[PDB]
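Reviewing the structure listed below.
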Amino acid sequence: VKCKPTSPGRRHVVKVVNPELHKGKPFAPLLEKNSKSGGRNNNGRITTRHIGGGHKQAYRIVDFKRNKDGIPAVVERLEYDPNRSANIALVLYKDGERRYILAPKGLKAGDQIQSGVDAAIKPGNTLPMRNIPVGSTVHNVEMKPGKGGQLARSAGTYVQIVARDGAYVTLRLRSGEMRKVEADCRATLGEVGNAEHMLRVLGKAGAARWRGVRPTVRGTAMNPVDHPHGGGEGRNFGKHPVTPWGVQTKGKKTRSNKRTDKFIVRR
Amino acid sequence: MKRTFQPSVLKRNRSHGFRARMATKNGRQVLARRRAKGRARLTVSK
RNA sequence: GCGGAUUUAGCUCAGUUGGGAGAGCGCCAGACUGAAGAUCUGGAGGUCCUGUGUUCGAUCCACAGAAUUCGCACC
RNA sequence: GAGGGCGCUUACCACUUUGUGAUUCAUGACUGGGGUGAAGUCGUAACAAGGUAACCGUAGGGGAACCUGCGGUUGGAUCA
RNA sequence: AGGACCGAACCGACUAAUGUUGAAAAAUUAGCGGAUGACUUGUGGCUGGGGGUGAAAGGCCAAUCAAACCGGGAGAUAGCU
RNA sequence: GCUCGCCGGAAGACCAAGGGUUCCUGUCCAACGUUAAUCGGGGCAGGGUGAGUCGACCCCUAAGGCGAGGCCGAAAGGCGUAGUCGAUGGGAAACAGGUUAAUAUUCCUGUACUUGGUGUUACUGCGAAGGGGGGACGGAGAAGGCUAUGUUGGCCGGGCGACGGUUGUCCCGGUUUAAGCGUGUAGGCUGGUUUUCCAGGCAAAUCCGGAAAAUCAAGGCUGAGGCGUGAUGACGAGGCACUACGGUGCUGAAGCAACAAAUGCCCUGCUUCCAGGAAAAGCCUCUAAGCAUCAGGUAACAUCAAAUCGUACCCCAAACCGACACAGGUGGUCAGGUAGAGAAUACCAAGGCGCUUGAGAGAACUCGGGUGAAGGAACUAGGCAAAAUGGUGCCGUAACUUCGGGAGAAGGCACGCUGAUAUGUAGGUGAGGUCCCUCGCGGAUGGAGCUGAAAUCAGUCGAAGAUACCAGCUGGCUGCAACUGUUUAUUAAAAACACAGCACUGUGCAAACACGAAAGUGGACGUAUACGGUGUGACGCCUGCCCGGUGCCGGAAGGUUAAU
RNA sequence: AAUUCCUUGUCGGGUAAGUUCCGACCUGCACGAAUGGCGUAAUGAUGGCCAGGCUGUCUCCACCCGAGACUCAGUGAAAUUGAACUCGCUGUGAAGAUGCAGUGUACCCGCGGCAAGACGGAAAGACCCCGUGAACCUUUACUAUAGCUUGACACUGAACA
RNA sequence: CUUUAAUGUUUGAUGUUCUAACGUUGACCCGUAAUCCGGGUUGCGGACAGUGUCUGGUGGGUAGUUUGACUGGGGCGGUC
């Protein structure tokens, strides 16, 4: 958060330094194309996801796939997403259609947003990687070939193309540089939108986490009726694991469909 | 705390309901032992 | 009280079939140093608790006593 | 009729304190800094290669006696 | 702007004071805040037994539940006067 | 009568928890009112609560019931598409007068309207199961007007008003203007009108999204209400009788403008901040088929249908509940009043109505306190109790930097009632009179009628004036949870600790978890910077160090010796 | 600090008196790196005595409007039970004299004082064991079922190297 | 007749892969103004999955029990 435009916190004349002082990206109304998520954990019956607090979920931005590549478009405005920290834009497709696309740091003018098979190369709707050049930035990447993108945010997550890797089977990311997903999956570009919303804490608490969920706060500590410890007296002080399932290192997988992970350096 | 006895209609559908006292077999023996064999009445149908 | 340990070389304690009394180390000489230590080869250093018994031979065990010492017995 | 004597009005203003701080004395109740080096002891890297150096800002192991690894300007022996 | 400092009935729960031989398994009088939300607030259908939601309590949960308001096992075991 | 009370966030209003018809009166005492007992919904004889518009069918649904065929299933039963239920989401949709004990959007009495058949004239190309406008929100607000309603007097009814005073400058009483039509104003939204074409919109498309020209700028959709229309429509001071003494019978004044604020109207205006305020519809139009000299719809006015209830007592709360008209709870609802920071408090007019145990007596029997000579906590587990101190402003105040804050620190103080500037200052207000203009809900000049600080010079009455109800110990110390706290209602009232960052950890992904027997519903409309482990202990530094044992697991050089 | 192993350790300054208003030579068992440590923001649902207030907090409350309760009228129910005409240290011990008599000799009644006097009441005493014993929570004892976990035969084939 | 080779003729296994199993919780096509859901071109990994017991500790995540007696009442120290 050395970056710009940064919005740095306040001089201490109120209890709050954070939250994020980003003028110029909330907006109203919730435009015509919108939806919501509903009830509480409600799994049928005795829910395993602890603490809940499930009021105000509430609404989400509706556009998944975004597979309209070839038809050119332009940038109307950009917003924010309280479900992902995501920098999303509202995009008018010159054919006659309005849509919501995931964006980098300030992509406006309203620029030249287009894709198409070898025909184009710009920051472009969704776009196949075996038809464009090699960099750090890629973004959308169908989590497998036609299913849907992997990353619904521009939170910072660089996936990194390799050129000709074992015949198109590419990328280089964080926890498994042997994804071997073929370059027949779709890009868009690129991974830093608002790092400012995530790289720094918004509050201790904040609206982000107490108006419609409760996070986690305990497991081990108090009332021995749930976890493997213990007697009383404030004491704790034993061996008490996360049983029957584990904690501090072991792994969990052995067999799956696709299963592509191979070498695994871990640590 | 807000103790206790009160009358109402809409709360009868999971507990106090005459068609459910025939729908459930658990109610159905009671219903006959209380009037059809039990020499009696209920009539409180309102 | 009972049951254990301990009284084996200046230091630290190893060791006992139950027949020899030990080395890490300190001294002594030997020479290398004017000297001394290191390091060095040689040599030495003993209340092996006392008493009685078993025994071929008791430092050792068994038994009686003495004494340091510890855990528990006490509330 | 007029003041000044008074008798009201009120202040400059002595006492007085809401306060708490300058700085000067001994009563200096866990100490550690810079040395003489009346025999100090453990150690001993540097003033020639102080007999398989390392000076300089110094960051670090932590008996430092600061080892030790760059960058020089030869106040460090040559035919390395 | 800020779960601001200091504000009403919509909040609970500090010691007392006339609460114990009850107005009462809980609430009180001159007093007193958290001041817009780590608020509580109400029609009803999803938590129906050894429970099931966790500001995480052995307190709850009919008011006294470490399994009770069930009566069908069962007029049980019975070292029991 | 006569003097005063309780509820004062009223037991004012209409009615929703269904308990149900036990209100008025005509008359009454067990089956009851821990007193009388006339009253208490007691309890008895009558009767009753008039709804096309109130709200719920409807067309309608977010959550959630059920559900074809089914994946399944011991017998049970589980989960679900199309459908179909479905409000506490939405849409059209009662007012001034009068009249019965009541009970009243009803009743009457007129105004005149909403859904759908029908008729006589008139106009016109219509349509859907599909398209698009939005149909739709959340509260703090900001800004202008309307004045609700009050006080005043011109003006009108009464008269000079029982003590002392009062006969034109007093002192009382009404102070109403209904409709729907008519038009448009306050802020606001939007430059007007045609023509030609697409990489678009479930097949289409006069409607929507994007494009490409033409011709013009003054164009379009209302809105509280002022204002007015109605209305020789009435209400009513009073006048004259009659009575079943309730009233109704006959008749009747007056009838203007100012001044100041809403709890409400405009404002799904317009602003400001983000947890991110839910769908079928009315509102407004596009076509598909198929009609197609046919049919449909919109309009003047003529009519009929207006689809079983409920409407009675009753509430910020005695026929609910508590169960003794119970010091539990606890409402959407008209907001009654002046000075008030206030739903902070002794005072109110009313509506029910003063609430069916009170006479005398005046030992000690602490449900208590006050002013004490002395002294000032010399008491003690509890300066406990009784407080007191509680404004703007100032004659001016200390440690401490997180330079906010520690600062209504602290200290003590003029305070009543009024001359004079000022037959009220200033400031707020804008009648008329006079002029202009675009023609009309228009502006310029101007000072009528209300109102009301804040001080300066001067007074002097105190034992007392913020003469009264609201409402505070400077401290200064110990251990810094560092965010207010209300979070373990049940010993503690926090001296509990819920923050929240992160190295590491479980998932390269049909992800971790499986609750339900078949779910893939949390997480997901989502990627290892998403969500979870175990925690973290403001902030900011700082985590030195040291691997014996013992964990955490990983592995294979290699033996203990297995289902294979 | 809940180590103060040793004892209320101190030097003694301040002080009607320092078992401390602290006013820096320690006597350190069983101190700390996330069960953490050098520290602190303004807030008190504020824990513990310490100034000056105001004083009746001691010892000293003897006066009071006064609730009422004994009194006078309506009404009078049980938290359930030892006959009473129940001697005020009494003595003697199935180790307790309102009843084994040495004494004093208390008229009948206020249920008005009602101060020790059903050891009493609110009730299977909490200290609690004979318990062939309700289950009631744990831990590098004991484990077990559900599970965690991989390798294994069942099952799903050999063509080549 | 073998320590052993080349081949025939009898035959087991592990690597090495392709792949009508299979799973489609991936698309396109498709019954269909369709969230369940029918079925194929295709795409994907792949004999993987699924669990039935056998071997293994791993934890106090159901349930269970309180296993003598000796008591100048208990815990230790002694005995039938």
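Residues displayed in chain A correspond, in order, to Swiss-Prot positions 4-270.
For this deposited structure, the header notes the method as electron microscopy, 9.0 Å.
Positions of Cβ are set from backbone N, Cα and C atoms, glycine also.
The number of other CB atoms found within 10 A of the CB of A:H230 (mutagenesis position), across every protein chain shown, is 16. DSSP assigns A:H230 (mutagenesis position) to coil in the three-state reduction, outside any helix or strand. One mutagenesis experiment catalogued in Swiss-Prot, A:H230 to Q, is accompanied by this note: Loss of peptidyltransferase activity in reconstituted ribosomes. No change in rRNA binding or assembly into ribosomes.
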